[PDB]
Amino acid sequence: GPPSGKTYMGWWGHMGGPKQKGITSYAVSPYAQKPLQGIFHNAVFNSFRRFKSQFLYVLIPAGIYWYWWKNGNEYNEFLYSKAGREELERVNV
Amino acid sequence: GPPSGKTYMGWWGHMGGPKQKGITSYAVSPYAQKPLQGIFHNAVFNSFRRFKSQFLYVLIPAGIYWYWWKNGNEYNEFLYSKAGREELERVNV
Amino acid sequence: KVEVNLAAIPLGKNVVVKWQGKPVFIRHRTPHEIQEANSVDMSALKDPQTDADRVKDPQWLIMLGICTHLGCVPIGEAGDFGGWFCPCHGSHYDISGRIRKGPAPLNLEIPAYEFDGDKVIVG
Amino acid sequence: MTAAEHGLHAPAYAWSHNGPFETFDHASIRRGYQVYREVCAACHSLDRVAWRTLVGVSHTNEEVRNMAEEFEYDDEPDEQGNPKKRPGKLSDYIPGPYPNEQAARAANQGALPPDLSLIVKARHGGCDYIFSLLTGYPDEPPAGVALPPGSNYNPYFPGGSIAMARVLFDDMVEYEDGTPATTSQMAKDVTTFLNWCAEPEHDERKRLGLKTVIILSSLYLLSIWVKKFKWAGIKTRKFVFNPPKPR
Amino acid sequence: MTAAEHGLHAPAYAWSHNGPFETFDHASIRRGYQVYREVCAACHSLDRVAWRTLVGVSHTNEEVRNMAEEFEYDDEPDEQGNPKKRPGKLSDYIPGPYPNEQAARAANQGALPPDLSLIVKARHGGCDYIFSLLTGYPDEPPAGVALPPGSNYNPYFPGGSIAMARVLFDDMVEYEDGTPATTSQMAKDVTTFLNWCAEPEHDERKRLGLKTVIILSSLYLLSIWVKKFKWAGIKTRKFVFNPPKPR
Amino acid sequence: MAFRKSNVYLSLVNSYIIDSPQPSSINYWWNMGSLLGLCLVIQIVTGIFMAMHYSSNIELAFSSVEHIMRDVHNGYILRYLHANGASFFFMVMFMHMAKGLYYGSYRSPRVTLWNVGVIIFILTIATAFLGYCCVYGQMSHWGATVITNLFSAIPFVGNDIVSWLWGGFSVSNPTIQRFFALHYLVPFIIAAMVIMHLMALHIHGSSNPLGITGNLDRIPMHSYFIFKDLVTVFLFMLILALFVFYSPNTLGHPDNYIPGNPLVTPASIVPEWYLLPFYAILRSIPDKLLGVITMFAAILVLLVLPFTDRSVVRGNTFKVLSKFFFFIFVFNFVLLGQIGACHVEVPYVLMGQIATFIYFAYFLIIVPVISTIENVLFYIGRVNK
Ligand code: HEC
Ligand code: HEC
Ligand code: HEM
Ligand code: HEM
Ligand code: FES
């Protein structure tokens, strides 16, 4: 086939990153390692670190929308009660 | 992408034939030509040349198989008739 | 398994059932044509076979009226000894389903029929 | 198998719809409906032909409305849940003569009359077979046969013995256009009608086939020209070989 | 909308089949079949439940054979074509009281009793709704409702007005195991029988679910270990960087 | 570069149909593949628009087909187009295979292409058998019973695999609903296998009728072979419109207008015309297990062809004995197809046995011996010693 257009990812040998010099990487065989090392420390301290960093972003909009939903639900329950018909007619028409 | 195995057909520029030298080819624009040129001559003479070269290969096996089918069909229509019942009763029983 | 019973069908004319998609003889059975199914040629015609191991009820008769050759149908009670002309190739069976004719290789198949007493029901 | 087991082959009669530009004779279909209703409707069914398909082919709208209202179909049950009946309308289908298959086999000596709404496509020979079967009954079977009782000889039926006796006799129907209604004329008319019942698309199919065959033949020849015009430059290509100098 | 037209919500009863390892109490299914046959079968139908599904669940083989043979189904017609009846077999479905919708609406003042073979899956509330509906008929409709004639008050029904009167009263069915048949006892048994009729796969579904959840949680934890094993070399990989000398 | 090369999808379209370098020498037999593509699109589209009206129960199948014929607008066009287009698909597929084993296209660069072709052929045979079984006529039902009761010859698990095929105990409502779901399904497997057929073709390119290399002059597929394929497309549509509009029930059997009846055998059970040669192969062997083994061997013998062709030049363009015995094979196939439509009477069983033996002796005996003889004749006709 013909060659296609220029991409941003080559293959093994010509990926297309910059030239690399002076970076040395070391690694050990997994057969010589301990998997599940540090699971009981990461399960309590790392989990708390990640939760402390990323919970206001998730739980402030969740609190806003859940309070909005509960308030609208309470108003809909009030409007179709015996105590709140006399607002329901002047509310809908 | 990865490179795949050596094939026997490349693309426009590296087809993989031999080196060509000393072959010149000439061709005229079809807008300056006559299509349907020589169709009444080729229709009777070229078609007769093609038929004459390529008809024994087609019409000797066709003749053998058509004669076989005709003879077997005649034998069946003979054996399932009144005149040929004795040979039917000895050819199956 | 469908189960078809006795007392509503009298002595001496046919039933041909359709069970599991296939049609089969039953008859209430005749006195010396049961005992003409003791008169049988053993092997100067096609099969040496079995009226006891073919039908175990002495007085009633299902078996698989798929014709012998490759699967056609017979008539009821007009034929050989008072019986069953299959016109599929011109051949003939009655009160235990035996060949006296034609190109047919073997007799007919009998399914596992069992009883309300010895009241004939098929499975 | 023998010729008797095959049946005699029907000859090639000259139907008015044989041929690629032809059309059913619609007066033949109207007369054939009359012969069906007056003779064939006693034993055979027409289970696939609605009443509304006859309007504008063989009869007028009111002419079909009255023939449908002379029958009685199952209505929706009334407000107490009891079953009800109804005069027919154009939506309904042409009713058979029997309520089930066992009534049919009881009434016609064990044999079941086939439903005629696809019978010229269901039989090898088609219109020639139906015509030649209806008019093929000899006055006596050939000397030597043993016909079973309750059965009749017809050599175009495979095997010879058919359970339908000869039903068509001279002037048993009177046509409303004064045609001499003999055996051959009535068989011609029912076979044209049964062919319409099998193929009610026949006229439109042949007309559309004229349109497609003309358009596609023109497109085929025109595409031959455009192929030759495109490939002109390759069919008229010339190669010259001067052998290169040794180096 | 108003809680009246919503209907009051059924509370959470402690059913003996609520829970992921629980099974239908089959004695209560047998008693609930008795309650259906003696009370509910006058108006409602059960046409999705064959007779053979009851064998080995609530009754033996002989009992379902007798309970099927005490009914009449349509047979295939005789050799003369006349319609014929047949005593029921195991292959047949449980017949309903009315032959159509119109007989049902006639016999129940316009309303149609729903088929009960899927009714605990077809109502939001499940068995609790059915139990609360059967036992939730007050002696008087509360102060101020405009109850139409022929309609009864049940607050669990959406709107309040149900066209089914109170049909469960004490000791109207004698049980053959001597259980005291109160209103709540009969409502419990018939609701368990209706839940079996809706979900006859319930016990095998929960057993296969136990096998499947055990095998899949085994495989999930074991795959966590195999992923951490295969990825240990990439997780524990170290990079050092000495900046190269300029050239 | 051009946008037709610098895309993801248009790169594939360009590489396969626009800038594909074809050998300039290829004749009109190299249009059967694009013809089979057109046929496959015809079958899929007309089948979808008929499945919008088909009901698949055993009591509604036949009458739903006639509801398509009589009540659906232009539904006779759809049904006749689907049936005759299936038969035309098989005639064109037989021409594709006969071209392939005439011109030596099965040979050593293209053996995986030949094998993907054989898989496609098996799948189309299965698709058409299921689709003929969906209409539930009289030949449809009894064809289903004899072909499924073939599988009861396996001496251990045969009865249980035939009861698993049937969904019960003979061909009835589960069998017909199964055959509809599968007759939908197997065409999309065929479309996937056609994409794999094109992928296996594209690595080495197509052959040519000379059998010499075609690497020397080549032509892009657009504007030359697009129009040379358009010629045969319009011819094929013309001949199909003839058979659809003027002669529609010609290739079919009349007994598929009788509704399916499990109690009446139609006295000559034959399949559609294209399965007649394999039916005659199956019928020739006086055993059922060896019969189905020999029928599957008769279609799996196309795989021994790249290993029994013992000659150094590709194709029969320049050989006389290969041409002669090739056309003996082709008219043996036609006689086998005509034997498969006849009864088991006295000259026909011997004719079918001898024609089956010639069919198998072509691949296993005739092609090696004729290849070796033509090799040494090509040698000693032109070398001197
Ligand atoms: C009364 C009973 C009738 C009448 C008035 C007609 N038919 Fe015919 N028919 C009848 C039976 C019992 C049978 C079955 C015979 C058998 O052995 O199958 C038939 C058969 C046909 C056939 C099919 C023949 C075949 O299968 O090859 C056709 C077609 C047919 N009948 C048509 C027909 C027509 C057109 C009539 C017009 C007046 C007609 N029948 C009358 C019973 C009876
Ligand atoms: C006689 C008439 C009866 C008897 C003996 C029973 N039912 Fe009931 N039923 C009946 C009618 C006419 C209606 C329709 C009322 C309406 O307007 O919907 C019903 C309704 C039900 C429902 C549906 C409730 C709902 O729609 O939410 C269920 C569930 C139901 N019936 C069950 C039931 C049971 C378990 C009985 C046991 C003895 C029973 N019915 C008796 C008519 C009648
Ligand atoms: C691989 C391509 C296909 C082939 C070879 C094929 C073949 C057939 C054949 C031979 C028949 C019987 C025609 C007859 O005698 O009436 C048939 C019927 C049928 N096919 Fe297909 N078919 C194909 C694709 C499809 C697809 C994809 C569908 C579904 C979307 C489909 C739907 C049908 C239907 C509904 C019938 C019903 C009977 C009829 O209407 O004719 N077909 N098919
Ligand atoms: C759905 C069916 C099929 C389709 C769409 C298909 C498609 C194609 C196409 C488009 C080509 C290229 C054009 C050509 O050479 O004619 C081709 C080539 C080929 N096909 Fe098929 N094919 C199909 C079935 C088969 C079958 C059944 C076989 C044989 C077992 C087969 C074997 C081949 C071979 C050998 C070639 C290469 C021929 C050559 O160029 O020399 N194909 N196919
Ligand atoms: S089937 Fe009865 S003889 Fe062949």
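According to its header, this structure was worked out by electron microscopy, 2.8 Å.
Just so you know, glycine gets a Cβ as well, placed from its N, Cα and C.
The Cβ of F:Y16 (ubiquinone binding site) has 16 neighbouring Cβ atoms from other residues within 10 Å, across all protein chains displayed. According to Swiss-Prot, the ubiquinone binding site annotation covers F:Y16, F:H202.
Listed in sequence order, the residues of the same chain lying 6 or more apart from F:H82 (heme b b562 binding site) and placing their CB within less than 8 Å of its CB are F:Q43, F:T46, F:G47, F:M50. Residues annotated as heme b b562 binding site in Swiss-Prot, with experimental evidence given as evidence: F:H82, F:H183.
Note on F:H96 (heme b b566 binding site): other Cβ atoms within 10 Å of its Cβ, all shown chains, come to 20. In the three-state DSSP scheme, F:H96 (heme b b566 binding site) is classed as helix. Under the heading heme b b566 binding site, Swiss-Prot lists F:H96, F:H197, citing experimental evidence as support.
Natural sequence variation is annotated in Swiss-Prot for F:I122 to T, with the remark: In strain: ATCC 44821 / 777-3A. Residue environment of F:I122 (variant position) contains 14 other Cβ atoms, counted within 10 Å of its Cβ in all protein chains.
The mutagenesis experiment F:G131 to S is recorded by Swiss-Prot, whose note states: In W7: Causes respiratory deficiency. DSSP assigns F:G131 (mutagenesis position) to a helical segment in the three-state reduction.
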Might you list, by sequence position, any residue in that chain lying six or more from F:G131 (mutagenesis position) with a Cβ less than 8 Å away from its Cβ? F:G47, F:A86, F:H183
Between the Cα atoms of F:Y16 (ubiquinone binding site) and F:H197 (heme b b566 binding site), what distance do you get, rounded to the nearest Å? 12
Of F:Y16, F:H96, F:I122, recorded positions neighbouring ligand 3, Cβ under 6 A: none
Just to verify a number: CA distance, F:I122 (variant position) to F:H197 (heme b b566 binding site), in angstrom, no decimals. 14
Out of F:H197, F:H202, the listed binding-site residues, fewest other Cβ atoms within 10 Å surround the Cβ of F:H202
Other C-beta atoms that fall within 10 angstroms of the C-beta of F:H183 (heme b b562 binding site): 21
Do you know which of the recorded positions F:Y16, F:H82, F:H96, F:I122, F:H183, F:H197 end up with C-beta under 6 Å from ligand 4? F:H96, F:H197
I'm trying to understand the geometry here, so how far is the Cα atom of F:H202 (ubiquinone binding site) from the Cα atom of F:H96 (heme b b566 binding site), in Å to the nearest whole number? 17
Could you say whether, by DSSP, F:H197 (heme b b566 binding site) belongs to a helix, a strand or a coil region? helix
